[PDB]
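What follows is one structure encoded as structure tokens, with my remarks underneath.
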Amino acid sequence: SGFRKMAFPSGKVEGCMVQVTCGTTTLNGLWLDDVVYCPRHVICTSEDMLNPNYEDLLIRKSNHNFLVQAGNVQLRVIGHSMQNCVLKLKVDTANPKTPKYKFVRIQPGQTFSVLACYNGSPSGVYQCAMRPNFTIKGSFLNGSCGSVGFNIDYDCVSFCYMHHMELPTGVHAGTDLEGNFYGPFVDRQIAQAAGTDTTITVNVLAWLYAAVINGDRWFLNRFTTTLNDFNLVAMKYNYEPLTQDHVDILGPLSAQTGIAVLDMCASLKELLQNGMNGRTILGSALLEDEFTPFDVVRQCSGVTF
Amino acid sequence: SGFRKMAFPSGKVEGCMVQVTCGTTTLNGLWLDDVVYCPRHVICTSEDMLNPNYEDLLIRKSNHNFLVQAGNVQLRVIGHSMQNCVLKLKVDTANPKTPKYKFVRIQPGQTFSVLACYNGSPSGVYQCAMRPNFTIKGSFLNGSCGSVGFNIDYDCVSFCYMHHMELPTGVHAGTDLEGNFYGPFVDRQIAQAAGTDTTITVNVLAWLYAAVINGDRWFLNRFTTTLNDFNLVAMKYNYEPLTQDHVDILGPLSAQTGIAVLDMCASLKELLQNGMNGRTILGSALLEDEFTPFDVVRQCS
Ligand SMILES: Cn1cc(-c2cc(-c3cc(Cl)c(F)c(OCc4ccccc4Cl)c3)c(=O)n(-c3cccnc3)c2)c(=O)[nH]c1=O
């Protein structure tokens, strides 16, 4: 029993984190095989960040403009390359701790673990969701750039996120591991704002199912809504629309609990209009939306890696 | 910026987790040097649940009654001893992944990370706190016994909790790594309720300091309070008493924010009286008590 915001075991990823320095800038790198990956803005000065020409800033650099430390060992950079907003430093040594891995791009509403790092040193791990507005609500300080987000499937690490910047509202923006930004953001020191965020409806429903599985039942009722009716309510409360794929994904949870999805939508519909009436759900006074249906199934069934 | 409940990176603990089997009971063990630590109720049958005589059950076992598996490798047990409620299995191979470690007993309100495991394999990591009633509000299924709680400071893993059991109310009880239970609980299935779960006041105050650090001031007010008047009020909401020790501990956060500890106590008194009124603090709509003063300094600076 119990339900916690649970991150993947981070050991496979810890063994890949290194420190990258260029000029006065130090941030984190991801060392896989004989390549180190880091944000391309490591090559920028404070003046460069205002309007950078990355290809030109990089032509003017050599392999020895890059100091790469793996713990107490210096890694020799023998080549450098840029792929979108990510810098690729070839090194002379393969990482012997390189796990089975792949680079994947996730969809908003999907969750992953972030291994927050500083000077190549892992400091903490936390679970989060990619917001519908493509930001993540992270916890990062100066020096956390280059920290990565990931999922684990069996023994394979799926790297999905690399941290690049903090936005003026305090939320965070980054890229996949092939350097493509998530969201309408650029790696440039200019005014940028994320769009209005919304709540991940299908995740809230999954969390209500986790609540039922753990004995929290007060929000259930005898009623049912329709997808049409609910989505009109959802739109009003800045909730993501619920699709037929969402209902199918919640299928297993509906089977295990005996609460059909549109029954739960009726519960959620009532929770949105009337609130929580001074009660909590799984120790929260808010509707939690950073658990996917798959998260709920895994945590409540005890899947290992 | 931002504030999340971060756990410690789990890699150093992952390299210590093994599977321990005795009879038909299988749970997790912690493999450090040539010793595997696990809950002693691994040696129990269904007929032993109510009044197990552990000394009697153990004397009847030989080394080969214990199957220890590290990954695919079976480890040979060459000796066993019991220390309080923890079994210590001597194995013929030292764990090459053994980190720098120590065993620490923590006090209520302290936080730590849990590496939840089943069959010797990690499922996930999460952060939690020792409640004032000496339980933890974990996430644990059958087969999770032997999972451990830990902090990491520099490169030293301080193990502070080994999971033993889930109480009827859904909360969790365990021991330190010397096998002494936290709280009044025992490893048999007789009735034992946990005391009233109270709120960890010193942690709530530290988290409010974290909110001011991160730019949120809406809950402050122009009042102060005496320590005694604060405690007379807060204890009516089932908050733990705040001691002068706690006040001293909050001193650094007070100095950083310019808000006196007793002034923040005044803000907390008003928050208990008013609630949030539709607002949030650091993304929560409740007062959070699982961040210590030490944690707040750690994540904010
Ligand atoms: C055979 N067997 C047993 C276990 C196992 C044993 C226990 C467990 C162990 C001991 Cl000694 C107990 F006195 C105990 O009393 C529970 C209780 C009942 C009624 C009143 C008060 C109390 Cl306290 C429980 C357990 O609580 N859990 C568990 C389950 C869910 C989450 N967390 C922990 C699991 C196992 O994992 N593997 C395996 O093979």
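We're sticking with Swiss-Prot numbering for chain B, so the shown stretch reads 3264-3564, in order.
The deposited model was determined using X-ray crystallography, 2.0 Å.
For all residues, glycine too, the Cβ spot is worked out from N, Cα and C.
For the recorded site, B:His3304 (active site, for 3CL-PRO activity), the DSSP three-state label reads helix. Annotation comment: Swiss-Prot describes B:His3304 as active site, for 3CL-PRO activity, evidence class sequence analysis.
According to Swiss-Prot, the naturally occurring change B:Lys3353 to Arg is described as follows: In strain: Beta/B.1.351. Here B:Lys3353 (variant position) comes close to B:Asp3297, B:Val3298, B:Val3340, B:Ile3341, B:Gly3342, B:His3343, B:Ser3344: these same-chain residues lie at least six apart in sequence, with C-beta atoms under 8 angstroms from its C-beta. Reduced to three states, the DSSP call for B:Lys3353 (variant position) is strand.
Taking the Cβ of B:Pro3395 (variant position) as centre and 10 Å as the limit, one finds 22 other Cβ atoms among all the protein chains shown. According to DSSP, B:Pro3395 (variant position) is assigned to coil rather than to any helix or strand. Among the natural variants that Swiss-Prot reports, B:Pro3395 to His is described with the note: In strain: Omicron/BA.1, Omicron/BA.2, Omicron/BA.2.12.1, Omicron/BA.2.75, Omicron/BA.4, Omicron/BA.5, Omicron/BQ.1.1, Omicron/XBB.1.5, Omicron/EG.5.1.
Neighbour list (B:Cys3408 (active site, nucleophile), Cβ cut-off 8 Å, at least 6 residues apart, same chain): B:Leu3290, B:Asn3291, B:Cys3301, B:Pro3302, B:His3304, B:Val3305, B:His3426, B:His3427, B:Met3428. The active site, nucleophile annotation in Swiss-Prot covers B:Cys3408 and is backed by experimental evidence.
In the shown protein chains, 27 other C-beta atoms lie within 10 A of the C-beta of B:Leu3468 (variant position). Secondary structure at B:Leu3468 (variant position), taken from DSSP and collapsed to helix, strand or coil, is helix. For the natural variant B:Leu3468 to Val, the note given by Swiss-Prot reads: In strain: Zeta/P.2.
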Candidates near ligand 1 among the variant positions B:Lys3353, B:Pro3395, B:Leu3468, judged by a Cβ under 6 angstroms: none
Inter-residue C-alpha distance, B:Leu3468 (variant position) and B:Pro3395 (variant position) (nearest angstrom): 16
